[PDB]
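All remarks here apply to the structure that follows.
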Amino acid sequence: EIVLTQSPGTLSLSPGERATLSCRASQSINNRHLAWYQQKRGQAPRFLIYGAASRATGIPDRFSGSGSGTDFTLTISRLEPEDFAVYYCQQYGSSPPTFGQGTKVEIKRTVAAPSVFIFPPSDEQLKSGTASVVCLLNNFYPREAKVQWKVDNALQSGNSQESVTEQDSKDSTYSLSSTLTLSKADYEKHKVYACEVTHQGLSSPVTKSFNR
Amino acid sequence: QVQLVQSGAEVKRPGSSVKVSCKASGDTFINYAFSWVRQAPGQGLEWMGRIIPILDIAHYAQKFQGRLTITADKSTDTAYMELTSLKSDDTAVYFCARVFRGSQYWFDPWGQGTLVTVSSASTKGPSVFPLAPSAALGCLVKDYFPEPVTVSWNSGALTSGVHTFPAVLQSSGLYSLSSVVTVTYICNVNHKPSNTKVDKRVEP
Amino acid sequence: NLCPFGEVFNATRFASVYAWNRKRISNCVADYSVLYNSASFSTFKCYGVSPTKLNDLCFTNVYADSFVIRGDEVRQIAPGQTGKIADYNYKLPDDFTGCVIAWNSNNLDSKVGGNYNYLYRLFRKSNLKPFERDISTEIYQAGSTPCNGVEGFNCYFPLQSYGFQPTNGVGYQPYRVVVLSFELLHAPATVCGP
Ligand SMILES: *[C@@H]1O[C@H](CO)[C@@H](O)[C@H](O)[C@H]1NC(C)=O
């Protein structure tokens, strides 16, 4: 009635397997008043099902819903590669309509290893007060990353906690990055700045390290 | 048929009001109510209010009762929205919906959304940094407030591996992004709002 | 001393059919002959009482029901009628005593492009009782499947806009109607005549 939570959150599924999204109620919505949407990245939400059982006009037969009083489920059989977006829940059993969180259906591809690169500053970057050291990972399937640093005493984040976002591609791969921010002459004065990431099978990646 | 066309983005100052429009077309305007729903970056949807054109009555939420003023012009078929005393955490994509004239409803027709930013600052040009790596190389556009920025590579020469990283809002209110592609590599940056067509040369 | 009639005939803003404004006017002197010879109306049907000899009678307490309808629905404002206004919007009793006054108001109640300020109840569950005001706005349960709040199908919105366009026919124009109820009883009367 007031809060809606999705169980999967980020459901990785193969292009063709059936999906099962969950959205449990909070105060026992009486007349199955729940609606599902499809909010594509950078677009408007698409209305799919009203009343949790009847689909809208133009919706294919692949989408189907269930649930009676406190737990409604969305069934997407034979998931096509086009239905890769966020799916929100919306209830209208009470006066104020409340939404949910959304399940990001992502592509399921083979696990790959990332590539570590280091971008040391230059003559125009050292004598500028904005010395940035960028460490990025490319072509990796597990988007969850634990990119770490070794700034002169320990796993010190400091200015390396930028945590630049990423997104998928045609080959179902992600590529994030992380930039730094230093002082006028605190780069070459300190020790070597390393970069690692706790990857699924590459927890200790050492490649292309630049000393000062 | 039914096209709820909204306006564009609005670069607004903190502590002010905004006025977005929703051009309702297709069917009649009085036979359908209109509701506005915002979407914060990464967060969910929030139902702000709903106007009934045939009754000229509005119903706001508990956190918007006394701050939101939504009108409805029954002549040009346009729905308006006004927020008084905007704060810094109101940067969200405001969508226009066409709900039915009932106590309970669903948001079947949507619009296009407006990325109205409320935490603004001074406008700056793209300050590209020549990142020299230890050939994986990129260009880090730094210190620019306006979101729309086209970080290309020699008039779009490289079209393979040019991953435009999404920008992240820094503490100085000037978000920055990078574009690293492994292949003269003069990454041309085109700033659309301001006039600064900097083409910084970056070589490893 | 004179009874105020400039707020029910010369009112700048009238009300809708389902939300007609009832005004009680008593303890006054009210002359009704200045409205007949004014020749500024269209219908002056006096039910029960006569159009004349009304300035020589003292009434107990009279009312003034004002609303705006269309030209094809003026005949429904009469004792013992049927249709849509007399069934769900404004019902008159079979023993109604008084005069029904109506005149064309298209010159000021017809906004260019369709005036959507005047509404009327399209259909309700039961018929309206004489001198009853139903301002409910819930959806009308029709068909068989209960909607339970939503509009959907088989549940339509009761209110409907007239859409008074300036370029309409003689039957699709606004007509402001003023209904006076000359309530007579054996009790001491207050609204006397000159
Ligand atoms: C309305 O105003 C006109 C013009 O002054 C006047 O002749 C008329 O008597 C007024 N109506 C009533 C009911 O007095």
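Chain C is numbered as in Swiss-Prot; shown residues: 334-527, in order.
Note: Cβ is positioned from N, Cα and C throughout, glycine not excepted.
Residues annotated as domain 'BetaCoV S1-CTD' in Swiss-Prot, with experimental evidence given as evidence: C:334-527. Here the residue is the original one, but Swiss-Prot notes a natural variant at this spot, C:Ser373 to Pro: In strain: Omicron/BA.1, Omicron/BA.2, Omicron/BA.2.12.1, Omicron/BA.2.75, Omicron/BA.4, Omicron/BA.5, Omicron/BQ.1.1, Omicron/XBB.1.5, Omicron/EG.5.1. Quoted from Swiss-Prot, the note on natural variant C:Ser375 to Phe is: In strain: Omicron/BA.1, Omicron/BA.2, Omicron/BA.2.12.1, Omicron/BA.2.75, Omicron/BA.4, Omicron/BA.5, Omicron/BQ.1.1, Omicron/XBB.1.5, Omicron/EG.5.1. For C:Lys417 to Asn, Swiss-Prot lists a natural variant annotated as follows: In strain: Beta/B.1.351, Omicron/BA.1, Omicron/BA.2, Omicron/BA.2.12.1, Omicron/BA.2.75, Omicron/BA.4, Omicron/BA.5, Omicron/BQ.1.1, Omicron/XBB.1.5, Omicron/EG.5.1; May enhance affinity to human ACE2 receptor. Listed in Swiss-Prot as a mutagenesis experiment, C:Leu452 to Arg is described as follows: Increased resistance to neutralizing antibodies. Decreases HLA binding to NF9 epitope. Increased binding affinity to human ACE2. One mutagenesis experiment named in Swiss-Prot is C:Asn501 to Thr, and its note says Reduced host ACE2-binding affinity in vitro.
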When the recorded positions C:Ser373, C:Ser375, C:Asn501 are compared by other Cβ atoms within 10 Å, fewest goes to C:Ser373
List those recorded positions among C:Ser373, C:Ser375, C:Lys417, C:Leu452, C:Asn501 whose Cβ lies under 8 Å from any Cβ of chain B, in sequence order, or write 'none' if there are none. C:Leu452
Given the recorded positions C:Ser373, C:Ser375, C:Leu452, C:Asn501, find the one whose Cα is closest in space to the Cα of C:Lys417 (variant position). C:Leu452
Suppose we draw a 10 Å sphere around the Cβ of C:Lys417 (variant position). How many other Cβ atoms does it contain, all chains included? 16
For C:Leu452 (mutagenesis position), the nonlocal same-chain Cβ neighbours (under 8 Å, six or more residues apart) come out as C:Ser349, C:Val350, C:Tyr351, C:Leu492, C:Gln493, C:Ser494, C:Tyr495
C:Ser373 (variant position) and C:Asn501 (mutagenesis position), compared by Cα position, are separated in whole Å by 21
Going by DSSP, is C:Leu452 (mutagenesis position) part of a helix, a strand, or coil? strand
